[PDB]
Amino acid sequence: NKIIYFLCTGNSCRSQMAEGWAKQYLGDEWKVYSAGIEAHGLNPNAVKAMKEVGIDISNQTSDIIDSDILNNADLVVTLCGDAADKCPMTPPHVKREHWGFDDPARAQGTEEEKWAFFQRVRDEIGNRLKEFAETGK
């Protein structure tokens, strides 16, 4: 009935966590997809971070953007400014929404700070999906 397509620079961290949160918050009415401009596989830290909150994204695949799917979506949600810049032209009926989350994989710091960063971005994405689930954004 409804299709939501998450897009980010890659399909390893943010986009995979968004897919996981969306499948939890949205009911059996929404088809959820996530992809990246490039796809280099699931980030282990992202998988662990989601597991910590009871969500298993270990079976999710790392996919490159597919216009056949994107063009049929009710809305595409870019997860950072770079993704917004690189998101291809879509049919006028597809809503283009832009959210923004820091890349936990590029964080510099102590190992404890970096792990905390993954957990923080995970929580920010979840709370944003909660807003979408309630308001339709």
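Residue numbering in chain A adheres to Swiss-Prot, whereby the residues present occupy positions 3-139 in order.
Technique stated in the header: X-ray crystallography, 1.6 Å.
Any Cβ shown, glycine's included, is placed from N, Cα and C.
Secondary structure from DSSP puts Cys10 (active site, nucleophile) in a beta strand. Less than 8 angstroms from the CB of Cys10 (active site, nucleophile) sit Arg16, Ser17, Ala20, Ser36, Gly38, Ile39, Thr80, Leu81, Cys82, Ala85, each of them six or more residues away in the same chain. Residues or ranges marked as active site, nucleophile in Swiss-Prot (evidence: sequence analysis): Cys10 (among others).
The feature active site, nucleophile is assigned by Swiss-Prot to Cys82 (among others), with sequence analysis given as support. Look at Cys82 (active site, nucleophile): DSSP puts it in coil. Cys82 (active site, nucleophile) has a Cβ environment of 20 other Cβ atoms inside 10 Å.
Residues annotated as active site, nucleophile in Swiss-Prot: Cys89 (among others). Packing around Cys89 (active site, nucleophile) is summarised by its Cβ count: 19 other Cβ atoms lie within 10 angstroms of its Cβ, all protein chains included.
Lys33 (mutagenesis position) is surrounded by 16 other CB atoms, counting those within 10 A of its CB over all protein chains shown. In this structure, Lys33 (mutagenesis position) is part of a beta strand by DSSP. For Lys33 to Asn, Swiss-Prot lists a mutagenesis experiment annotated as follows: Binds potassium in the micromolar range.
Rounded to a whole value, the Cα-Cα separation of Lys33 (mutagenesis position) and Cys89 (active site, nucleophile) is 20 Å.
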